[PDB]
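J.: Can you keep this structure in mind? I'll have questions shortly.
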Amino acid sequence: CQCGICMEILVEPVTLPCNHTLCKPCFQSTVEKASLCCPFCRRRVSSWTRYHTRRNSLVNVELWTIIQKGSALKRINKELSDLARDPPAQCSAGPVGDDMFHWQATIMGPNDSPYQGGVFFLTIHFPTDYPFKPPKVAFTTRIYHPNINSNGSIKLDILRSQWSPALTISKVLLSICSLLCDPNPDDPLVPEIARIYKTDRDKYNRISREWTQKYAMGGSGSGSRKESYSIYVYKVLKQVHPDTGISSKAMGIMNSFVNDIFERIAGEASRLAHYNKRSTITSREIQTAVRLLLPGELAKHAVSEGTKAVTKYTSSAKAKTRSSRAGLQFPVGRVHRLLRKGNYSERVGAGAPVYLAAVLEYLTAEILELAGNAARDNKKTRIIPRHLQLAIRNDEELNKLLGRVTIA
Ligand SMILES: [Cl-]
Ligand SMILES: [Cl-]
Ligand SMILES: [Cl-]
Ligand SMILES: [Cl-]
Ligand SMILES: [Zn+2]
Ligand SMILES: [Zn+2]
């Protein structure tokens with residue numbers, strides 16, 4: 001509600017001849033140091049800046065006195081917070097897993113439009129220089145529109161020529177909504193559709209509804225809260241070392257292992273789905289993710305445990321709990337939500353969370369078995385962080401996998 005560059009309150013505001021205002025830090029960071037141009041409208045402010053920097057009159061005293069009453073990453077987080085503060089109508093967006101520069105977004109077909117009742121998924125990629133460079137926004141759901149083509153590119157002025165740091169991803173999503181309601185056939189991306197819209201509006205409305213029906217019939221994101229698997233880590237420990245406990249500090253490290261493995265597998269599985277233009281993540285993407293990221297025998301065993309859980313899940317009775325159907329301690333239904341919540345794909349198949357849950361359980365068991373062994377070497381009955389560090393370092397494959405995870 002004040003500074004357009006950093007979306008924070010204005011401090012020592014500087015107003016340029018063009019009357020765009022930014023806080024003194026932002027002004028110094030982007031104008032004074034190099035560009036000497038307004039970041040919003042690119043008006044040259046060199047003569048003005050040199051004069052007033054020498055005379056210490058840059059700051060707008062009147063505005064400043066009466067107000068009392070990296071940068072790219074920081075701002076993206078401010079957008080997401082802003083997005084939660086004022087959820088845009090008919091829209092949602094959030095990061096893909098833990099990648100803040102790669103978001104998923106959903107748009108519900110406006111009531112006014114012929115897309116009503118459909119859900120359209122979009123991909124958003126933030127550049128390194130954001131907010132000074134535009135975000136890359138594209139549809140992954142087919143849609144019949146003059147300004148949207150089969151590649152999912154969107155011809156919208158604010159996405160390219162008219163992009164400004166003052167704009168936000170919420171405003172961008174609202175503008176796309178308006179574009180769905182009111183196309184611009186005069187400057188089209190697809191001429192045939194634009195010609196049809198101009199001459200046969202009834203046909204345009206008809207084809208839009210049929211496409212919406214055929215192809216169109218994505219959230220706050222993974223969130224800031226750290227998930228815990230204490231319940232299921234404990235169950236596995238009782239199976240692997242019934243007479244060995246685990247300290248709560250060690251349990252927090254186990255959560256860090258599980259969450260790290262979850263994010264990496266799903267993230268890669270997300271990469272594969274997008275790479276092959278697949279709407280749904282299935283056990284296949286999870287398996288190829290596992291095979292590429294896990295080393296050696298860990299990968300061979302993880303693939304075995306995942307294939308066996310999926311096989312047992314399909315043949316089992318549909319009445320029992322999903323985790324029970326797969327013979328797993330780790331929660332299948334919960335892993336499924338975390339795959340949808342993380343915005344890795346439009347859809348998530350039912351075998352995917354089973355396979356991933358089984359891979360997580362297997363790796364947890366491996367780590368717990370070795371940590372317990374490492375505890376029994378020091379004549380101890382309870383796993384502490386040090387025994388987790390030992391179990392990782394003393395196993396070449398596990399150290400390749402989890403060595404980068406910090407252990408205190
Ligand atoms: Cl100038
Ligand atoms: Cl594009
Ligand atoms: Cl599946
Ligand atoms: Cl990796
Ligand atoms: Zn600022
Ligand atoms: Zn300006």
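Each position is counted from 1, following the chain as shown.
Quick reminder: no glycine exception, Cβ is built from N, Cα and C everywhere.
Okay, so Swiss-Prot annotates it like this:
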- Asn147 to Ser (Swiss-Prot position 77): Activity is restricted HECT-type and not RING-containing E3 ubiquitin-protein ligases. Exhibits ubiquitin transfer with ARIH1 and PRKN (MUTAGEN)
- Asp157 to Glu or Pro (Swiss-Prot position 87): Has intermediate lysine reactivity (MUTAGEN)
- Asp157 to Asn (Swiss-Prot position 87): Does not affect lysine reactivity (MUTAGEN)
- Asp157 to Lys (Swiss-Prot position 87): Abolishes affect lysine reactivity (MUTAGEN)
- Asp187 to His (Swiss-Prot position 117): Strongly impairs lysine reactivity but retains some ability to transfer ubiquitin to BRCA1 (MUTAGEN)
J.: Rounded to an integer, what is the Cα-Cα distance in Å between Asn147 (mutagenesis position) and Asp187 (mutagenesis position)?
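T.: Their Cα atoms are separated by 8 Å.
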J.: Across the 17 residues that the deposited model omits, what is the distance in Å between the Cα of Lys69 and that of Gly70?
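T.: Those two Cα atoms are 30 Å from each other.
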J.: If you skip the near sequence neighbours and keep only those at least six away, which residues in the chain come within under 8 angstroms of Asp157 (mutagenesis position), Cβ to Cβ?
T.: none
J.: Identify, among the mutagenesis positions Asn147, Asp187, the residue whose Cβ has the fewest other Cβ atoms within 10 Å in this structure.
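T.: Among the mutagenesis positions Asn147, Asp187, the sparsest Cβ neighbourhood within 10 Å belongs to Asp187.
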J.: For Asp157 (mutagenesis position), just give me the three-state DSSP call.
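T.: Note: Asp157 (mutagenesis position) is helical by DSSP.
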J.: State the three-class DSSP label for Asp187 (mutagenesis position), counting H, G and I as helix, E and B as strand, and everything else as coil.
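T.: SS state of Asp187 (mutagenesis position) = coil.
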J.: Across the 13-residue break in this deposited model, measure the distance from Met217 to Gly218 using their CA atoms, rounded to a whole number of Å.
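T.: Roughly 15 Å, rounded to a whole number, separates the two Cα atoms.
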